[PDB]
Amino acid sequence: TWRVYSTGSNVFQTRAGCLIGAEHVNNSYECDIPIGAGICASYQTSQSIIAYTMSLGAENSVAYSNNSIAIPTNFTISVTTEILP
Amino acid sequence: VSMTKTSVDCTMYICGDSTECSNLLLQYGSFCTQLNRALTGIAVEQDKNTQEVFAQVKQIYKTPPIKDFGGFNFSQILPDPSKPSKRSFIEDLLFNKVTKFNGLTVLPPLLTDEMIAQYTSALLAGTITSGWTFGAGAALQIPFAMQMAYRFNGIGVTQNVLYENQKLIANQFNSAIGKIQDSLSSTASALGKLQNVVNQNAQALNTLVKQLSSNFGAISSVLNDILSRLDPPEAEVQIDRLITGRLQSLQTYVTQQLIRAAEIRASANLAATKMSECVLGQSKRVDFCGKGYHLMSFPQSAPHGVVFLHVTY
Amino acid sequence: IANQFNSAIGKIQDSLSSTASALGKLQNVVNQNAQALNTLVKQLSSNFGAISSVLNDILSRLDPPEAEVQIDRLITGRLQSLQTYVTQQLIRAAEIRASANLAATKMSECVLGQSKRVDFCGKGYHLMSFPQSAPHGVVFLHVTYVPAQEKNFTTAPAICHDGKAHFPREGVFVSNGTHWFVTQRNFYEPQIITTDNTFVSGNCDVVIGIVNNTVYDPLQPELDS
């Protein structure tokens, strides 16, 4: 019955269908609401719903040589949790 | 690892564009609330099996531009930057061997195959440049000639065997990697485990369409043929024989797919254990990361699964 | 170490009191069993093609030659509701069986001993574990060992002293720019290269990347007796 979203300037054609009601951004963050085919959605910045590509993590290339080594000097003691029914 | 996500509709499958059929379906209670809740939880679980296997680390590591690994050639498993699809030579051979309107929909997966190949290339750059340190803290730079001096000590071999025979081990490693490229280009029956997942999901959907042409004791199978011949005190009886005959066809498809989802769940928990014990370290368990004394492993991508390359002694 | 362990237990009390979705694996079992029993009750009010859903209504308005047809539509519709509820509960009982066998394996390996399996009893090098009780489940507390600060050095596979190659027994060779020392792989402790930390085998011709240094002999102050 409802046809109030077909005004325009909000379509974003994806591989699962066009997302009517969210604008497209060029950034890439760790998404929480999965949509499909790499596209995600979130409610962040006057707030709106954004749509972007899901990022896979930070970029960190390590150094590498034929005569280089890395030896640790300190340590932290960490206590984690795990829940199993 | 995973299966094919799907979803069925109750309105268009049982009632072929008929408002008289939908009035009789409301008297059967909430049968289709349970049928849509069951197939939704399967498609959510198929996206969770790819998260526990591939997303073991979250920092993306890169290969240095100069190749100096003590004589070892990793040009068959590293991705090709010239191709638009970031895949290796072995991943291009694995992706070439594995090969409507009644409410049947195929939902696309969340993680794209390009994004899966970046998870595999990030772990290949971790076991080479760091080895076992990037899975238990921060990445520490260790040379590749010094990594096998520790891995030989874990199986009871001293460091004099590796350093005095560096040319013999490097020649046997490059000849064994290239032998899989000559094997996967000839025989196609090695990927029979991944082909049975697609064939079982195709026969389960072809049977669901062919059961719409059955009469189930009625006059005809078309719902438009009964409404245009019979009076509605009599047409309700022939329609009710088709609703019960088609409701049992849908409950068999959901029940048979809930056991296949539990079989593919046990194979995803086994693959997630081998990505942490055989790839991120050296395992002492016999016949877990290959036959013999395990040294290291390399993960590879595959359609609806994983492919391991264990290196033994 | 004792100050870092006592501060880690206090962070769990602040995390469990503030966050309300820390036990989502245990509340999903209770919510799934609640929706399965609510569906079995609400399907008693359906007709399944009969006159009424109440069995006391069709038994009083019609004859037993006539009421046998309306009762048959209510029995067959309600028998498929019990066959569906048992079948879905028999699959969920198999999923909770695999979670119970996994918790019994971690009770013996992570708690009753020390496991060398990577990413099984926590992230990092596992030291010990402590179990805790929970409604319809268990809660583990994995104590691990994570290195923090790093430093770059210069390494070498072996050293040649007087025509013989010297390989280390434990650890790797490092260098601060001028001298050479022997340290472990997980912690930095510089030691003097003596004959008790080396392993003589062969010459320094076939080792690729060897350097030249001296190995101290502890029998040199012995001659001053």
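We number chain C the same way Swiss-Prot does; the residues here are 923-1147, in that order.
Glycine is no exception: its Cβ is also placed from the backbone N, Cα and C atoms.
Just so you know, the Cβ of C:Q954 (variant position) picks up 14 other Cβ atoms within 10 Å once every protein chain is counted. Annotation of the natural variant C:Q954 to H in Swiss-Prot: In strain: Omicron/BA.1, Omicron/BA.2, Omicron/BA.2.12.1, Omicron/BA.2.75, Omicron/BA.4, Omicron/BA.5, Omicron/BQ.1.1, Omicron/XBB.1.5, Omicron/EG.5.1.
Under natural variants, Swiss-Prot gives C:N969 to K with this note: In strain: Omicron/BA.1, Omicron/BA.2, Omicron/BA.2.12.1, Omicron/BA.2.75, Omicron/BA.4, Omicron/BA.5, Omicron/BQ.1.1, Omicron/XBB.1.5, Omicron/EG.5.1. Around C:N969 (variant position), a 10 Å sphere centred on its CB holds 16 further CB atoms from the protein chains shown.
In Swiss-Prot, a natural variant is listed as C:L981 to F, annotated with the note In strain: Omicron/BA.1. Taking the Cβ of C:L981 (variant position) as reference, residues of its chain lying under 8 Å away and at least six apart in sequence are, in sequence order, C:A989, C:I993. A helical conformation is recorded for C:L981 (variant position) in the three-state DSSP classification.
Here the residue is the original one, but Swiss-Prot notes a natural variant at this spot, C:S982 to A: In strain: Alpha/B.1.1.7. In sequence order, the list of same-chain residues 6 or more apart from C:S982 (variant position) whose Cβ falls under 8 Å from its Cβ is empty.
Quoted from Swiss-Prot, the note on natural variant C:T1027 to I is: In strain: Gamma/P.1. When secondary structure is read from DSSP and collapsed to three states, C:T1027 (variant position) falls in the helix class.
Around the Cβ of C:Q1071 (variant position), the number of neighbouring Cβ atoms within 10 Å comes to 11. Annotation of the natural variant C:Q1071 to H in Swiss-Prot: In strain: Kappa/B.1.617.1.
In the three-state DSSP scheme, C:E1092 (variant position) falls into the coil class. Counted within 10 Å of its Cβ, the other Cβ atoms near C:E1092 (variant position) come to 10, all protein chains included. The natural variant C:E1092 to K is recorded by Swiss-Prot, whose note states: In strain: Theta/P.3.
One natural variant catalogued in Swiss-Prot, C:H1101 to Y, is accompanied by this note: In strain: Theta/P.3. Residues within less than 8 Å, Cβ to Cβ, of C:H1101 (variant position) and separated from it by at least 6 positions along the same chain comprise none. C:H1101 (variant position) falls within neither a helix nor a strand when secondary structure is assigned with DSSP, and so counts as coil.
Here Swiss-Prot describes C:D1118 to H as a natural variant; the accompanying note says: In strain: Alpha/B.1.1.7. Sequence-distant neighbours of C:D1118 (variant position) (same chain, six or more apart, CB under 8 Å from its CB) are C:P1140, listed in sequence order. C:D1118 (variant position) falls outside any helix or strand according to DSSP and counts as coil.
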For C:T1027 (variant position), the number of other Cβ atoms found within 10 Å of its own Cβ: 12
C:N969 (variant position): secondary structure state under DSSP, collapsed to three categories: coil
List of the variant positions C:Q954, C:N969, C:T1027, C:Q1071 facing chain A, defined by a Cβ pair under 8 Å: C:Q1071
Residue pair C:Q954 (variant position), C:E1092 (variant position) - Cα distance, angstrom, rounded: 54
C:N969 (variant position) versus C:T1027 (variant position) - Cα distance in angstrom: 50
Rounded distance in angstrom between the Cα atoms of C:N969 (variant position) and C:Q1071 (variant position): 71
